[PDB]
Amino acid sequence: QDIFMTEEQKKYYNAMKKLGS
């Protein structure tokens, strides 16, 4: 129950992974 994701981290996963999945 730590600091869950957010509106930015959610759609930001595609920038850190770079359309990997």
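Residue numbering for chain A follows Swiss-Prot, covering 1486-1506 in order.
When the header is checked for method, it gives solution NMR.
Each residue, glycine too, has its Cβ placed from N, Cα and C.
Mapped onto three states, the DSSP output places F1489 (mutagenesis position) in coil. There are 7 other CB atoms within 10 A of the CB of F1489 (mutagenesis position), with all protein chains counted. Swiss-Prot lists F1489 to Q among its mutagenesis entries, and the accompanying note reads: Strongly impairs channel inactivation.
Sequence-distant neighbours of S1506 (mutagenesis position): no residue of the same chain at least 6 apart has a C-beta under 8 Å from its C-beta. Swiss-Prot gives this note for the published mutagenesis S1506 to A: Blocks the reduction of Na+ current and the slowing of inactivation caused by PKC.
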